[PDB]
Each structure stands twice: as structure tokens, then as C-alpha cells.
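Have a look at this one before I ask anything.
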Amino acid sequence: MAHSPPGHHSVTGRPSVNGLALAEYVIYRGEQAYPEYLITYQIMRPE
Amino acid sequence: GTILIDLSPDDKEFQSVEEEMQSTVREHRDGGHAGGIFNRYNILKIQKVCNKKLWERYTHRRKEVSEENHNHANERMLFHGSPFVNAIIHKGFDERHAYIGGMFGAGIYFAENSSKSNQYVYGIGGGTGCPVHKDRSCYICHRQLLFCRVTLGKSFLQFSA
Ligand SMILES: O=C1C[C@@H](c2ccc(O)cc2)Oc2ccccc21
Ligand SMILES: [Zn+2]
């Protein structure tokens, strides 16, 4: 595991090209996330 | 010391989580290669993860970040897709769940798009798909995602492709 940029606690990947894409984020410390919900699913074959 | 509490599909908490899952599906530039081809999910179950130790550990660190960022933890709810969700819910996130070749470096990655985290459920690039059928687009096998509370604090902003 790497380090945050100095002075920062995480990175935000803001997609600049694909307008429909939402953001992605990166933390460098496990203790900065808590897994609250476990979701069990299937993807659905489209019509 | 983890326990899983089933939410009823009639509970509003189930419903708001389902909604964030379904409404954040998008199309992917790989045409479905990594995560398969779908516009929505069949949600089979939603469980609340309860672990005292892992929670206190999260809130302790959240206060530190907050105090370093004008009392603002900048907390989000984001999706994480991984082969190791069973280890994550019992022992928490650590460096064993880091994405060493990630675009923004070796850390633990989260998505606003549920469909993005889905691409990692069977491994990086979707791995070899479901264990049963070796199908990255399996419509039969059960998948699991986590919807997580993530402390971002002061986030470095990286514009990207
Ligand atoms: O939701 C995830 C999980 C993930 C990942 C999981 C396990 C692993 O070993 C490597 C990456 O990568 C991502 C990258 C970007 C956005 C979300 C994710
Ligand atoms: Zn399968």
C-alpha cells in the first residue's frame, strides 16, 4: 500500500472524458472505510 | 465478532440501498467484457454488517481526519467489489485488499457507479468470471458487493481519461 499525496487523505479520480461516468476514490488506510451493507444479487440479461 | 442482520425488502433502509445500487448502473467502455451485459440487477438479499471493533476503529480514524480537515470527515457511501468480501466483513479492509496496479496507485478503490464495482467482483478485469461457469457475464451465479462508509477527508483531485 502506497501513501496519500502529502496533505491529503484520499484521491478522487474524476473522469474528465466520459461524461456519464461517476467518480472513483482511493484511500491508503484500511481504517478509513467500514463495510456497512453486504448486497447479494444477480445481474439481469436485458430484454 | 461480525454478525449479519437481514433487512426486509419492506424496510425503507433496504429500499434506499437497493435504489443507490440500481440507479448507479451505467454502460462501460469495455462493452461488458469485465462485468457482463445488464442494465439492472436482481437484488436477492441485503445485510447490515455489525462489528463493534471494526466500527470503533473506523470512527477513531474518522475523528482524526476530521480534526485535520476543518471538522469535516467528507464521508461518502460508496461501492466496493471484490473476491475477498468474506474476509473484509470479518477482519476489515487492509493492504491485502489494495489495488497495486490501480490508476491512482496502490490503495483501496471505491466507486460511485455500482456497475463499476461489479467489474471487480470476480477479480481485476473480471478475472475468469464466475467460479461455476467461467462466465464474466453469468446471469445465474450469485454476486456480492459492499456498500461502504468511506472517510475521504481532504481528497486530492485527479482528472483522468
Ligand atoms: O470496487 C472496486 C474494487 C476494486 C478492486 C478490488 C479488489 C482488488 O484486488 C483490486 C481492485 O477496484 C476498483 C477500481 C475502481 C472502482 C471500484 C473498484
Ligand atoms: Zn455462473
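Here chain B follows Swiss-Prot for its numbers: 952-1112, in order, are the residues you see.
Cβ coordinates are placed from backbone N, Cα and C, and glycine is handled just like the others.
So Swiss-Prot lists these for the protein:
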MUTAGEN   B:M1054 to V  Loss of activity
BINDING   B:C1081, B:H1084, B:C1089, B:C1092  Zn(2+) binding site
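Walk me through where these features lie, including what they touch and how far apart they are.
Within the same chain, residues at least 6 positions away in sequence whose Cβ sits under 8 Å from that of B:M1054 (mutagenesis position) are B:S1111.
Sequence-distant neighbours of B:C1092 (Zn(2+) binding site) (same chain, six or more apart, CB under 8 Å from its CB) are B:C1081, B:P1082, B:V1083, B:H1084, B:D1086, listed in sequence order.
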Name, in order along the sequence, the recorded positions among B:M1054, B:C1081, B:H1084 with a Cβ closer than 8 Å to any chain A Cβ.
B:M1054
With every protein chain in view, what's the tally of Cβ atoms within 10 Å of the Cβ of B:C1089 (Zn(2+) binding site), excluding that atom itself?
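The answer is 18 other Cβ atoms.
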Within 8 Å of the Cβ centre of B:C1081, B:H1084, B:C1089, B:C1092, which other residues of the chain have their Cβ, at the recorded Zn(2+) site?
B:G1080, B:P1082, B:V1083, B:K1085, B:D1086, B:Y1090, B:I1091
